[PDB]
Amino acid sequence: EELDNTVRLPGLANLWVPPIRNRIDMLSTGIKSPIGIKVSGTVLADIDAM
Amino acid sequence: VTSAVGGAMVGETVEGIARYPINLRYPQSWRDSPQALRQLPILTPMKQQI
Ligand SMILES: [Cu+]
């Protein structure tokens, strides 16, 4: 709590985690949200507009 | 003979995710018969007509 209250700079959203958990989450290149909708296509514009 | 009377690929056009070959060759009028190949014009580096 004191760490979060001390470090305050514009443009940052603080997160305080364990090192090992942070590394595992950084290497985990999956989907974190409960539900995920993947829209795949041949170009970026169509899938974005979709 | 590999390209003019051939048609070997020289590159690929990229369109988003698709890749289409690019050809290079003379017309068909210079491909029908061996006599048509005996007269296949070539422009030697000396800029002569052979
Ligand atoms: Cu990170």
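We're sticking with Swiss-Prot numbering for chain B, so the shown stretch reads 747-796, in order.
Technique stated in the header: electron microscopy, 2.8 Å.
Cβ from N, Cα, C; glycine included.
As recorded in Swiss-Prot, the features of this protein are as follows:
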- B:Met755 to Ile: Slight decrease in copper resistance (MUTAGEN)
- B:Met792 to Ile: No change in copper resistance (MUTAGEN)
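Of all the mutagenesis positions listed (B:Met755, B:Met792), B:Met792 has the fewest other CB atoms within 10 A of its CB.
Between the C-alpha atoms of B:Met792 (mutagenesis position) and B:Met755 (mutagenesis position), the distance comes to 27 Å.
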